[PDB]
Amino acid sequence: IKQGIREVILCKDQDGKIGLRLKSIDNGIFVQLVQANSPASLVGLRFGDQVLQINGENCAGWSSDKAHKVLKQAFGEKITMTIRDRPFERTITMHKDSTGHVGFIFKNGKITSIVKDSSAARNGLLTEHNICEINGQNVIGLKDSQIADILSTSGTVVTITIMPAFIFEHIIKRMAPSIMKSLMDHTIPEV
């Protein structure tokens, strides 16, 4: 999670898609879903990202509807965006013990309990928090067992990006669970 406002240049695919859905939150515009194999995922937009400008125009107080309209119109040749990195989220680094645990209970991706004398405890992991990423891979919409599997298949170091549930639940609203399961880019970035 950068303190960074950064710039991305986006290019519509052949179908006129950039693979993005945006959502109005507290008078900003935030990324609600980034699609696998999209211009948006290639240029490295992330769920939780805030779009400050599109083609030099300020997003403050746009409705979701309008931001979708703005994107639809733009000459797909070059859409430029100004992005603040996942402002509502924080990262925590943890270390698995000998048992290979980091010490929490989560349920529907929401953390619900911290285990005494765990790495999770030492690091001040919080409950009422939705897991957004693990080691920089988006895990939103995956089932808990799949999330569990990623934590198993992980190094001894584990990195989790988390978002206050009230905020997460207001972001995903109006997005069908299946869309999230199927289309939200759950891949490791490309180089």
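All residue numbers given for chain A refer to Swiss-Prot; the residues shown span 108-298 in order.
Per deposition record, X-ray crystallography, 2.1 Å.
Using N, Cα and C of the backbone, Cβ positions are placed for all residues, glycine too.
According to Swiss-Prot:
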- 114-193: domain 'PDZ 1' (DOMAIN)
- 198-273: domain 'PDZ 2' (DOMAIN)
- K214 to A: Disruption of the cooperative binding of C-terminal peptides from FZD7 and phosphatidylinositol-4,5-bisphosphate. Impaired interaction with FZD7 and disruption of the cooperative binding of C-terminal peptides from FZD7 and phosphatidylinositol-4,5-bisphosphate; when associated with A-250 (MUTAGEN)
- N215 to D: Disruption of the cooperative binding of C-terminal peptides from FZD7 and phosphatidylinositol-4,5-bisphosphate (MUTAGEN)
- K250 to A: Disruption of the cooperative binding of C-terminal peptides from FZD7 and phosphatidylinositol-4,5-bisphosphate. Impaired interaction with FZD7 and disruption of the cooperative binding of C-terminal peptides from FZD7 and phosphatidylinositol-4,5-bisphosphate; when associated with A-214 (MUTAGEN)
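Highest local Cβ density among the mutagenesis positions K214, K250 belongs to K250, counted as other Cβ atoms within 10 Å over all protein chains shown. Counting every protein chain shown, the Cβ of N215 (mutagenesis position) has 11 other Cβ atoms within 10 Å. Separation of the C-alpha atoms of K214 (mutagenesis position) and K250 (mutagenesis position): 10 Å, rounded to the nearest whole number. With DSSP states grouped into helix (H, G, I), strand (E, B) and coil, the domain 'PDZ 1' (114-193) comes out at 14 helix, 31 strand, 35 coil.
Sorting each residue of the domain 'PDZ 2' (198-273) by its DSSP state yields 15 helix, 32 strand, 29 coil. Cα to Cα, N215 (mutagenesis position) and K250 (mutagenesis position) are separated by 7 Å.
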